[PDB]
2 protein chains.
Amino acid sequence: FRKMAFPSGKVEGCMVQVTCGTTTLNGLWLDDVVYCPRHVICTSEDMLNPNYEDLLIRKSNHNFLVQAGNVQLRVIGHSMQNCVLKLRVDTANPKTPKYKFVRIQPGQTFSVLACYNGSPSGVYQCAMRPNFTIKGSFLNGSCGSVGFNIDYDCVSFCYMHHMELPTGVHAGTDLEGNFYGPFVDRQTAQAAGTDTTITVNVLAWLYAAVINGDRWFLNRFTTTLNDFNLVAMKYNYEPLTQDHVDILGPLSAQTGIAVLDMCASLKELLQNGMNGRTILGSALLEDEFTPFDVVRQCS
Amino acid sequence: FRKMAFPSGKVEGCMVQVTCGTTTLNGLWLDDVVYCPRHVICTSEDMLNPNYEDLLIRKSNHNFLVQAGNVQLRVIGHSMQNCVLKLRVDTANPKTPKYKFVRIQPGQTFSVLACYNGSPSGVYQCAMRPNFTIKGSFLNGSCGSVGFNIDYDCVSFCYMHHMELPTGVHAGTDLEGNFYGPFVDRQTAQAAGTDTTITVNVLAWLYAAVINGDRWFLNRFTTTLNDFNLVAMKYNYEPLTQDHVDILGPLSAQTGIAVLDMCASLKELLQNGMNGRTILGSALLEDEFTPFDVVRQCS
Ligand SMILES: *[C@@](O)(CO)[C@H](C[C@@H]1CCNC1=O)NC(=O)[C@H](CC(C)C)NC(=O)c1cc2c(OC)cccc2[nH]1
Ligand SMILES: *[C@@](O)(CO)[C@H](C[C@@H]1CCNC1=O)NC(=O)[C@H](CC(C)C)NC(=O)c1cc2c(OC)cccc2[nH]1
């Protein structure tokens, strides 16, 4: 198994660049609106402690340079929604895919299309950590790059890139401008909360192992969900939600291993370790594959 | 620092479905030619030992059903180049990018666009192993998926997918239809030569780790090129040439770490193990980033 991104073409056709003064970043052109991080309106000095409502009043439509390639799109309106700017343009993007804006939960994976000056550069899979950071690869100029999943040609946009933490992980918003995690779009050193292991994804990994005949860790025990969650937290694992239990349903049906039976197997792994053995060839338990990712790659 | 694929949009617009009888796979549509694996002409019985020229002479243009999305393309002629079939169609692909066919060297990387029934499914980075396999993710119906690099809007196609070895690694051809490695397009269980580790890539990856702020594996020792190669060959690593040393020049200049100093670090990692520590999140030495991959991503 390996990290597989979605084909990026439907998103590539939506990337533009947005410039205010000398500040340039990326934007997302869907129908006749361009979405981008609101800090494009900031001068490099104003980012240190910005007042976005006051900064935005000083701006007019003609202050915004939106370019598809080197072709300018005329801006006819502007508004701010949380930390994203919405620029109405006079052309509906003919490459707009079927799309949705969704806000994901920790553990969910998505593809990131890293972009610079409106030009796509590369694509890779990320997982939203429980501390609401992602382990990306982003340089200067990457803000406004988006993350997405594609289901039956419908693109669900879930991430817009804003910041690199001092630890080198990355933080951002959904496409309604609401940050994931406790971060703010100011030029300031911010720290995420201590991270945890994504339990639902580790369980997905164990199901993947079972699907492939690697099942030594299956045990004779079961557990209640509450009992499991209390043990999980003492090993820095996330507690399971009812939604986690339900997204494991398909894999549980496919293998015949009840979710709570797999929880009891993981619990034993947590208290006694792998004892020198491997699962799917690895000595480490992987927590960046969702149940959907496993089904995607196994079936 | 992440395994990063090229944006796949320019290739997505070229993927089609090719069907001959009950056999279907993917094809690559460029200008007015569709390229696909020639075993699409084989029935299940033919595939055990196909005499391809004999089988192709018996097919007509209308035996080939080519579908692009929903629209059917009419085949107006066909020729065979080694293991690749070239179907001339009566419509030019309007989305054909600037492109080239290239045969890549062992150790080089490329992006794979995995496709099923002519529809792109996922994108990820692969390296051509020294034993001329690739460690990919391909399921039933993935034949004809292609591997590629992109440089300033020009797509260099280097791989077309044909088979999965019993070990789970993958084998295929260049776009001239010549296999990488000693493999043959027949339905038999085929073994590869013993694989070795791409030494220059491991070194590039260690430099990537240093550029990203990890230095724990460095040491105060040096080695000569030949003494390093002696230990490298002992551990089934490929020899490091003076060309490799020169290619690593920029990464050494960026970090101020002499190439042979980093060879001494790798020598220690090989002789001492990693001791449960990790480099860029990996518990194993990674050899599928080239020096260019590191430079392109880190800057
Ligand atoms: C954008 O592209 C801005 O348009 C940029 C993306 C990062 C640059 C390097 N890698 C990236 O991911 N984002 C920023 O520069 C943001 C801008 C804010 C949200 C207005 N700032 C940071 O990410 C940032 C600031 C500071 C900092 O200060 C002082 C100290 C430490 C870390 C840090 N990150
Ligand atoms: C294609 O898609 C065929 O159109 C298919 C791709 C593989 C299927 C599973 N994963 C893949 O990557 N390729 C094949 O099925 C090829 C067909 C050849 C080129 C005619 N065959 C194999 O990959 C193959 C055959 C055998 C085998 O026999 C007997 C025994 C063991 C392994 C094996 N692999």
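Since chain B takes its numbers from Swiss-Prot, the residues it shows come out as 3266-3564.
Every residue, even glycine, has its Cβ placed from backbone N, Cα and C.
What Swiss-Prot lists as active site, for 3CL-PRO activity is B:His3304 (among others). DSSP classifies B:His3304 (active site, for 3CL-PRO activity) as helix under the three-state reduction. Within 10 Å of the C-beta of B:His3304 (active site, for 3CL-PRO activity) we count 22 further C-beta atoms, all protein chains included.
The active site, for 3CL-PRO activity annotation in Swiss-Prot covers B:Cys3408 (among others) and is backed by experimental evidence. When Cβ atoms from all protein chains are considered, those within 10 Å of B:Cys3408 (active site, for 3CL-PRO activity) total 25, not counting its own.
Quoting Swiss-Prot on the natural variant B:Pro3395 to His: In strain: Omicron/BA.1, Omicron/BA.2, Omicron/BA.2.12.1, Omicron/BA.2.75, Omicron/BA.4, Omicron/BA.5, Omicron/BQ.1.1, Omicron/XBB.1.5, Omicron/EG.5.1. Neighbour count (other Cβ atoms within 10 Å of the Cβ, all protein chains): 22 for B:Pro3395 (variant position). B:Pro3395 (variant position) falls outside any helix or strand according to DSSP and counts as coil.
B:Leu3468 (variant position) is surrounded by 27 other CB atoms, counting those within 10 A of its CB over all protein chains shown. Taken residue by residue with DSSP, B:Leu3468 (variant position) is part of a helix. One entry in Swiss-Prot concerns the natural variant B:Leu3468 to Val. Its note says: In strain: Zeta/P.2.
The recorded positions recorded for this entry are B:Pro3395, B:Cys3408, B:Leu3468, and the Cα of B:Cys3408 lies nearest to that of B:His3304 (active site, for 3CL-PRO activity). Listed recorded positions: B:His3304, B:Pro3395, B:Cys3408, B:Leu3468. Those with a CB atom under 6 Å from ligand 2: B:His3304, B:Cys3408.
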